[PDB]
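Peer 1: Have a look at the structure that comes next, please.
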Amino acid sequence: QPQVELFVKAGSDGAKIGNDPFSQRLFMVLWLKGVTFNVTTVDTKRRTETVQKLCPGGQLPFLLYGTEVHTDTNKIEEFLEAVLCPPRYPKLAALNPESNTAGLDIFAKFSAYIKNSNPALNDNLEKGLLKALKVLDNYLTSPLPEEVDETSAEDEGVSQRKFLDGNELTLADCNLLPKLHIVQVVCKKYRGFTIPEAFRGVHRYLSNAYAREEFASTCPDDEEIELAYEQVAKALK
């Protein structure tokens, strides 16, 4: 196996995991592949000579695979899915195309909601975020083609699958989960907003994700995420 090294964003102390859902997505992909890999955090104000030479463009995250450097998170993920393949490593792509688009609009709705300071607009932006979360909830609770089995009498027609595409984490989850993590942490801290309990699909999904080391161990600390948003999350005024 060629050497695999992921270079990721460091946090406020220049060493710990920083806020960056792109770095986290790729850490999750590599973990799910079962490949041996290293992960090196990068303080962009205090780069090492090594990092400056590997990637003088300075993009983060970046991947060293053998002696080849890759940038652009989406391209890095496509490369890893192709080159780390069966039989030694599992294919992580979703089977159902809609798994790859469900929930993708949430992060932009969240960003607008937290950056806004116009009080009159706040309830509109909160509703936009709730509606995008509800569309994700409806996807998670809709049975996929691989599910044709009876459901409990109490939850007929409700999918109980663990993750976006089925019972295994896929590339789709590696993209979405780090973004939902930010959404939940930042909205709690700066908007007093919580995902309604009635969004039972979304809450089952997050609970199942947090119980998995691939997601839990690659999350930045809540404090780091809160600090990252401290000067952009605006109070209504």
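We're sticking with Swiss-Prot numbering for chain A, so the shown stretch reads 5-241, in order.
So this one's X-ray crystallography, 1.4 Å, going by the header.
The backbone N, Cα and C atoms fix where each Cβ goes, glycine too.
Annotation of the mutagenesis experiment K37 to A in Swiss-Prot: Decreases glutathione-dependent oxidoreductase activity. Looking at Swiss-Prot, the entry for mutagenesis of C59 to A says: Loss of glutathione-dependent oxidoreductase activity. According to Swiss-Prot, the mutagenesis experiment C59 to S carries this note: Loss of dimerization and of ion transport activity. Per Swiss-Prot, domain 'GST C-terminal' is recorded for 93-233.
Relative to the rest of the structure, where do these features sit?
Peer 2: In the three-state DSSP scheme, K37 (mutagenesis position) is classed as helix.
Residue density at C59 (mutagenesis position): 20 other Cβ atoms are found within 10 A of its Cβ, drawing on all protein chains shown.
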Peer 1: Report, in whole Å, the straight Cα-to-Cα distance of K37 (mutagenesis position) from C59 (mutagenesis position).
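Peer 2: Computed Cα spacing between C59 (mutagenesis position) and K37 (mutagenesis position) is 24 Å.
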Peer 1: Give the residue counts of the domain 'GST C-terminal' (93-233) per reduced DSSP state, in the order helix, strand, coil.
Peer 2: 79 helix, 2 strand, 60 coil
Peer 1: So if I draw a 10 Å sphere around the Cβ of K37 (mutagenesis position), how many other Cβ atoms end up inside it?
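Peer 2: A count of 20.
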